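Structure, as structure tokens:
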Amino acid sequence: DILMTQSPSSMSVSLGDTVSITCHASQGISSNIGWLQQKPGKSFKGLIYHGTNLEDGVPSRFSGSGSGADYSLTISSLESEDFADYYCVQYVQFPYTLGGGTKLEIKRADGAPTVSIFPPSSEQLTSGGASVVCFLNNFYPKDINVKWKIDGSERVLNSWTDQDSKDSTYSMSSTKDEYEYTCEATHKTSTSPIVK
Amino acid sequence: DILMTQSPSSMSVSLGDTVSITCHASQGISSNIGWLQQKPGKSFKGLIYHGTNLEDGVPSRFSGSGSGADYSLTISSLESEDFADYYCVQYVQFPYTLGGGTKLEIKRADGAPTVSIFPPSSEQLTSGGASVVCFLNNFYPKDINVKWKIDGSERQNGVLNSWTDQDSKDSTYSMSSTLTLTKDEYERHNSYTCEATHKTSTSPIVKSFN
Amino acid sequence: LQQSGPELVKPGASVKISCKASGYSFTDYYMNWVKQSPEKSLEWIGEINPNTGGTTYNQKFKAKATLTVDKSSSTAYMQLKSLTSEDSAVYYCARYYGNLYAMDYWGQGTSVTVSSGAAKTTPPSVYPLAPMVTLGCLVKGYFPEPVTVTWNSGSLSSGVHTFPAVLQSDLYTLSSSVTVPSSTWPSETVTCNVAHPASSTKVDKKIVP
Amino acid sequence: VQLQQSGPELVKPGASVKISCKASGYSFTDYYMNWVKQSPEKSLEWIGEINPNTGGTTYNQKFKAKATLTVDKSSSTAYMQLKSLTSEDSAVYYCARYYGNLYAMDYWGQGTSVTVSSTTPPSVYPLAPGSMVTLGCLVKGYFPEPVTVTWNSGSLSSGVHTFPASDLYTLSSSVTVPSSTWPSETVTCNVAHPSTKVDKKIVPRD
Amino acid sequence: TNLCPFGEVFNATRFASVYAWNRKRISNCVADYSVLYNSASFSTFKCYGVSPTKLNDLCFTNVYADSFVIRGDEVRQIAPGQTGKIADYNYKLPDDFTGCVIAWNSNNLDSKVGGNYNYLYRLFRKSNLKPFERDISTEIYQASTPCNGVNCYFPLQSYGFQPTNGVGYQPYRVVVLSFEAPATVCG
Amino acid sequence: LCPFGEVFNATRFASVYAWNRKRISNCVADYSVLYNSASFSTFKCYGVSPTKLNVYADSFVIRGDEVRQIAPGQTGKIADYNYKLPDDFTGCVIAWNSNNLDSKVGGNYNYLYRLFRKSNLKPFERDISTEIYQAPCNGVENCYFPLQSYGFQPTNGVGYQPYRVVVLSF
């Protein structure tokens, strides 16, 4: 097989910018490389074929460059609908390697999670179970650590959301005989572990 | 009357920021100043009363400061739902005068108008009228000037412009300019030019047709 | 905080505006009224006190506005006398508690637009605008506002710029831009759809090169 | 021209499943049909390629024992059948449109969700706290997806964070509303499970 | 042409309790009212039937100056048509009032450490006061059994003025000017 | 060793209508040197893995937008009238851009392709007929020459530049 190593894994870019994603094959592929785009939650779209040639639609903002084993997809004056995923596929030889994948994100100026603690309900206990919820809303970026503390001792299912496109930030949620209570969180924003 | 002069008229701020709007009365009002906000498409809401006091159901990000005749509204770690208009009101004496107003917008980078030519339609002419449209889509900032040129000659009359109100999701502005004339005079000229001056280009490349 | 719906009235006419305060005791709160003009200015119409309350106006309006309240219906009215020139604006009812306080809750409910003296309801005259290419749809000479302008029955929504109307010679002018790829058009049909409730008009114009 | 694809299926391990992709809007006769697998682990893998003019297959040696990529020109469709279908290879599957050498896959289909892991009504519980208070709605122990969570009659939409889901599913939603809206006015979390419809009004622990 | 003695009303070292509000009659004097509403020292300045910048070019017979002290959250009550303990039981303005209500924060003069208890207000009464009425009753408030002068409460309550109080509990000085034969006060 | 140099590095290539065939036999081959040369744009193998394969060599010239047609089960002027691959093909298709060798100012017309034919070719058939196509012609130009020459200029777009193709059959 051919090896495609496209870089970077992800990057946070502002609007109106010009970005370039690189793609590097383990051998020359003589410009038989295509570029694909997938919007969030939606399907894929072919943008570039045979190195520098453009697909149907495909505004002038997009372009391709490179040769040998090094190639580049370029966007200039980045538009709103460009924060998505992009891939470099190769068709020079079976099997199609398709490369690893690059993500685009909006660069924001940090954030502060509105972490709220949530003791268990009564009906949950009547059924028998016991679960304590810890919501952490509207923070940036994705990397963050959360710990639980039962009477001081560090002891759970975590779920993340993607960028709420309005505020451009993330959010996370962390969840009887044993039950009969602390949410230690650590974020880049605070040197000290804000907790509820 | 008391005169409220709040500054600045507008400013472009990024998310997560901390901003302060100034407000200046013609005389000391001993902290009897209130603060108002209007979101796009939604009503007003009192935030601050008696200078420094915050109302029920209003986030901790807001605060007030000042004394005498100089006062300031302050926001810290700005969230998405704060891009709106703000006003300072005085209640020290009749009549209640309001400030001028400060607006907040998202700090974006520059842009390039998609300025188009758009020659007049056929049905418009069969009815009798003649109007040449010049669309200028997706540019930033508000400061832009547009002129029309009939084969080089500046024609101020006969121009109708319409502006768009919000950056919205696209985070950008847009404009439409129509040189609408009468048929008898439209059928006498060859060149038709839409010279748009913006900060981006020192010389304003134009769009024209014959 | 509900208010009367927007009305479009012609000069020489008196209009009355209602504001029903809900969620609190309407009886012991001053009710202010405020005008918002399009010069980025907010003028003060005035103030009324319910439950045995005198009214105090701004001198600019002491001759133009009349303020009333009804504790039983828990509402406050403001009537505008005569036609307010071509000066149509938006009007609000505020909620004052007293000195060393501010206006807390506001109603945007009512918009006031005064028609021109010589008026006739007219359906729009719509023309396509042919030269990522930008296409246009020009909606000229209609009355009154508003006139919905969509593309392919709401299909095309991204890259669409429907510009606000403008009052010229007592009629309205609107224009819309749609940015569709140079490969989609003229391959796929573009139809600007314009709706005018006043004349009960629905028109669709296809753009052809 | 934007294609179409088979609906999602809920299958058990060891089972064969067939997936459809119907070509309309172009000349189906002169386009290779590729298939692609995208998963949380090892995302965007290449299933393979077929020529519809003959039905010859050139699937890559990877797996290659679990998929068969037959096509039918007459109905203008391409099929992919998954045979092995282990528990771990649950993913979304795509059908692409290849034109030939010195070209790329241009048009893609919306995509099918396949779950091979081994009916349960939701357990809905309000989440009350102990200027802007956050409330919650916890949906524990339901099967299968999906559930729809709304607040009131869809009124409260701003400031809502509904997070994604032992062979059972766990879901939670947070809504941050001002201290004047709650507990002054009722907030009712509405949960629908396609034949369950439940309404939980949020009451403080006290 | 002897000037009006506004210094002795506004700059008095001690003010009266609201239940025993003071009245000074002003007569035979020329006034320059600008110096009051342009002094910028005031938090409230509400005029009724007259403009602050248009009150200097008019003549009245006499001017009554009623002065007292209240708490911040009670300044709203010094207006025509208002209710509450101050407006119902202490100081009540008529509906046809054609005067001005001037108020300013007085934390620096009437509060002290340990509390200033010299300022009192009436808490209970059998009925609402009439316009401009003064009540100096010291009768036990009857809330069925007679009180015999000893459900029986002291009618007046003292203000707890501490410098650390919030602004709504800080002291505010209030002056009510009422305007009313030949005219002797002019500008 | 196998004479792969004389096939891939031949100074002149044949027209697609008259594609050349070289038989390779009684030789040891190192196929690595091919897939590590990095000089090729297309390299599709069928029914065999090139990484593990360690013989007829058909060579010709076509234009870029016709390279897609050099595959089993394809249609079009090249596949129908010039060079046709069987469905059970078990070989490899190697192509590389030759604009620097087969184009010149004013056009290189030595390369021809068949434009018209009465019926499709069979797999691996060659047709060098030059009889006038009846769209009777009596051997004189509704009467057309069957072959048309390629206009290979270096300034041509990539879809019109010359591409050299080598088909290995086992």
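The residues of chain F that appear here are 335-388, 395-475, 479-484, 487-515 by Swiss-Prot count, in order.
Quick reminder: no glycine exception, Cβ is built from N, Cα and C everywhere.
Record note (Swiss-Prot) on the natural variant F:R346 to T: In strain: Omicron/BQ.1.1, Omicron/XBB.1.5, Omicron/EG.5.1. As a natural variant entry, F:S375 to F appears in Swiss-Prot alongside the note: In strain: Omicron/BA.1, Omicron/BA.2, Omicron/BA.2.12.1, Omicron/BA.2.75, Omicron/BA.4, Omicron/BA.5, Omicron/BQ.1.1, Omicron/XBB.1.5, Omicron/EG.5.1. The note that Swiss-Prot attaches to the natural variant F:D405 to N is: In strain: Omicron/BA.2, Omicron/BA.2.12.1, Omicron/BA.2.75, Omicron/BA.4, Omicron/BA.5, Omicron/BQ.1.1, Omicron/XBB.1.5, Omicron/EG.5.1; complete loss of interaction with host integrins. Swiss-Prot documents F:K444 to T as a naturally occurring variant and attaches the note In strain: Omicron/BQ.1.1. For the natural variant F:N460 to K, the note given in Swiss-Prot is In strain: Omicron/BA.2.75, Omicron/BQ.1.1, Omicron/XBB.1.5, Omicron/EG.5.1. Quoted from Swiss-Prot, the note on natural variant F:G496 to S is: In strain: Omicron/BA.1.
A distance of 13 Å separates the Cα atom of F:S375 (variant position) from that of F:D405 (variant position). Ranking the variant positions F:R346, F:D405, F:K444, F:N460 by Cα distance from F:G496 (variant position) puts F:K444 first. The two recorded residues, F:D405 (variant position) and F:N460 (variant position), show a Cα separation of 20 Å. The subset of variant positions F:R346, F:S375, F:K444, F:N460, F:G496 lying near chain D, with Cβ atoms under 8 Å apart, consists of F:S375. Note on the variant positions F:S375, F:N460: the fewest other CB atoms within 10 A surround the CB of F:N460.
A separation of roughly 28 Å, to the nearest angstrom, links the Cα atoms of F:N460 (variant position) and F:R346 (variant position). A 10 Å cutoff on Cβ-Cβ distances gives F:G496 (variant position) a total of 14 other Cβ atoms nearby, all chains included. Neighbour density for F:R346 (variant position): within 10 A of its CB lie 10 other CB atoms from the protein chains shown. The Cβ neighbour count for F:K444 (variant position), using a 10 Å radius over every protein chain in view, is 12. Proximity to chain A (CB-CB distance below 8 Å) holds for F:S375 among the variant positions F:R346, F:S375, F:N460, F:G496. No coordinates are deposited for the 6 residues that fall between F:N388 and F:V395. The C-alpha atoms bordering this gap are 14 Å apart. Note: the Cα of F:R346 (variant position) and the Cα of F:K444 (variant position) are spaced 14 Å from each other. For the 2-residue gap in the deposited structure, the Cα of F:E484 and the Cα of F:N487 are 8 Å apart, rounded to a whole number. In the deposited coordinates, F:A475 and F:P479 are the last and first modelled residues around 3 missing ones; Cα to Cα they measure 9 Å. Other C-beta atoms found within 10 angstroms of the C-beta of F:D405 (variant position) number 19, with every protein chain shown included.
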